[PDB]
Amino acid sequence: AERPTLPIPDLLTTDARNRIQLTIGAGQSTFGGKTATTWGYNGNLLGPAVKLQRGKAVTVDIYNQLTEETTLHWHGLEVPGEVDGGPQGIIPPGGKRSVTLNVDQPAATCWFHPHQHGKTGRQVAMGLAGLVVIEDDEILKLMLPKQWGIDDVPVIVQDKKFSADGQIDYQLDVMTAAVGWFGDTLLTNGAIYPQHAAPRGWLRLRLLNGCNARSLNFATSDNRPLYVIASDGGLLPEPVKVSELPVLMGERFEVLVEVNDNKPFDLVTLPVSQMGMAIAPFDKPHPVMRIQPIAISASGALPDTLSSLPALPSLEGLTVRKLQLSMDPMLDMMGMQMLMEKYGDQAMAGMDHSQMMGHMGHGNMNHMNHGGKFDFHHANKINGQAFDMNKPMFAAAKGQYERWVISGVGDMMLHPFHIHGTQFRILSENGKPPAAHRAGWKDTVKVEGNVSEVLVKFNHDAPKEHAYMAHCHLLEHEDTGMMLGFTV
Ligand SMILES: [Cu+2]
Ligand SMILES: [Cu+2]
Ligand SMILES: [Cu+2]
Ligand SMILES: [Cu+2]
Ligand SMILES: [O]
């Protein structure tokens, strides 16, 4: 039995009425021979790739065929709050909502997913995610690999776990509210360890970490380099050669990799230094997909220069906004203890010696109900407040750079922090200047026991009724309060 081929999402463009139709629905998938209920856009699992063009408007008709409410957020796309599809963007079960997207940002790979209040983790875990391919005038002149599904492929990497009966085994509980929902099965565009046949020359991979909570670190099995050409918000100024590529939850990178005749190799993910994430099989490099070379010449180029990145402006005089992330200490400690009890020392493999200590310290954490004050559902916070959909925390300026300072000092958990309505520039990532491939346009920044600072500008309105979100993209943290709303 050979490896299945890598599924290729349909690249979906507008009709004559300038409409794209997305249906959200429940179906079935098979994983290792067992059927599971799964959810998808225009299918059973995952979704299509919606193709957009800078300066053109399209209308998307969104049909919710689930039996529960949902929303549809365009992660990475700079659009008004009204069409942003945050938690206020409710689509009733059996109903339809239409949005018009007036695309005005550079070429990039973005994505889309649910943003249902308190339930985003579950709805993503059930299968909802799709892709957005934005093109502009500039990018096509570069003559990059561009044959969709051949030498230009999306690679959506996600973990899941399943119960004995085959169903997706998702829970938002005290453990997952602390450390995230993660599993033992890695999916690549919904398939387990697929192969992709690619022509000789350059192969472009549009990588998305679509995991709820698991950070990833891409590399190749034979140590051939990856050439990073794009981050969340578009092209870098020039390619950046790397041996390994860390990718946080919700982040995208586009890379070129060389394909040579007769030498198959795997894309792999390397063990990460994140609590819970190095349990077998993830204690060792884990294959993501095999690349099978085809002896046909691939036409794409790796240009010396890709785009022009503007200089960072002067910081003096810019509004500063503080966003202090926090976790309830008691519930954080409880969740961590549950993780250690379940998996043992391995749940801290690869962490620092200071943190590591899982020594004599398994004291009795109580199991009685002490009321809503101690409910994990609102344990995670920004500026001392669990997300309140009725109360945006502030109004940001429109068309002005601001400096946002996001702190995770006070706990050791990983918080990939995401801000709607913008592509920003990272000034400091967790207390260090950003790596070259992370110095361009980003919509996510790492916050882990330290402080990050980003330079952000909002070009579109967001009223109180359809506010922008800023949140941790570890989805179980978001769902248990680590989110705020803001207006523009
Ligand atoms: Cu997102
Ligand atoms: Cu977003
Ligand atoms: Cu977090
Ligand atoms: Cu969001
Ligand atoms: O998001």
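The residue numbers of chain A are those assigned by Swiss-Prot, with the residues present covering 29-516 sequentially.
Just so it is clear, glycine is given a Cβ too, placed from its N, Cα and C backbone atoms.
Feature list (source: Swiss-Prot):
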- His101, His446: Cu cation 1 binding site (BINDING)
- 55-165: domain 'Plastocyanin-like 1' (DOMAIN)
- 227-292: domain 'Plastocyanin-like 2' (DOMAIN)
- 402-516: domain 'Plastocyanin-like 3' (DOMAIN)
- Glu106 to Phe: Increases oxidase activity with ABTS as substrate (MUTAGEN)
- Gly304 to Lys: Retains 20% of cuprous oxidase activity. Increases oxidase activity with ABTS as substrate. Shows dramatic conformational changes in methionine-rich helix and the relative regulatory loop (MUTAGEN)
- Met355 to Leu: Almost loss of oxidase activity with 2,6-DMP as substrate. Loss of the copper tolerance phenotype (MUTAGEN)
- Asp360 to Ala: Strong decrease in oxidase activity with 2,6-DMP as substrate. Loss of the copper tolerance phenotype (MUTAGEN)
- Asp439 to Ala: Decrease in oxidase activity with 2,6-DMP as substrate (MUTAGEN)
- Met441 to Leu: Strong decrease in oxidase activity with 2,6-DMP as substrate. Affects copper incorporation into the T1 copper site (MUTAGEN)
- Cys500 to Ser: Loss of cuprous oxidase activity (MUTAGEN)
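Among the recorded positions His101, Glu106, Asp439, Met441, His446, the ones whose Cα is located within 10 Å of the Cα of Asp360 (mutagenesis position) are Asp439, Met441.
The Cβ of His446 (Cu cation 1 binding site) lies under 8 Å from the Cβ of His103, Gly278, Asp471, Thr472, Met497, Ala498, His499, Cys500, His501, each of which sits 6+ residues away along the same chain. When the neighbouring Cβ atoms lying within 10 Å are counted for each of the mutagenesis positions (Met355, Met441, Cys500), the highest count belongs to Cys500. For the recorded positions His101, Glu106, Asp439, a Cα-Cα cutoff of 10 angstroms around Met355 (mutagenesis position) retains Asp439. For the pair formed by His101 (Cu cation 1 binding site) and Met441 (mutagenesis position), distance between Cα atoms is given as 25 Å, rounded to the nearest Å. The two recorded residues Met441 (mutagenesis position) and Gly304 (mutagenesis position) have their Cα atoms spaced 11 Å from each other. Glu106 (mutagenesis position) and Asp439 (mutagenesis position) have their C-alpha atoms 31 Å apart, to the nearest angstrom. A Cβ distance below 6 Å to any atom of ligand 3 is met, among the recorded positions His101, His446, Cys500, by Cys500. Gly304 (mutagenesis position) and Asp439 (mutagenesis position) have their C-alpha atoms 15 Å apart, to the nearest angstrom.
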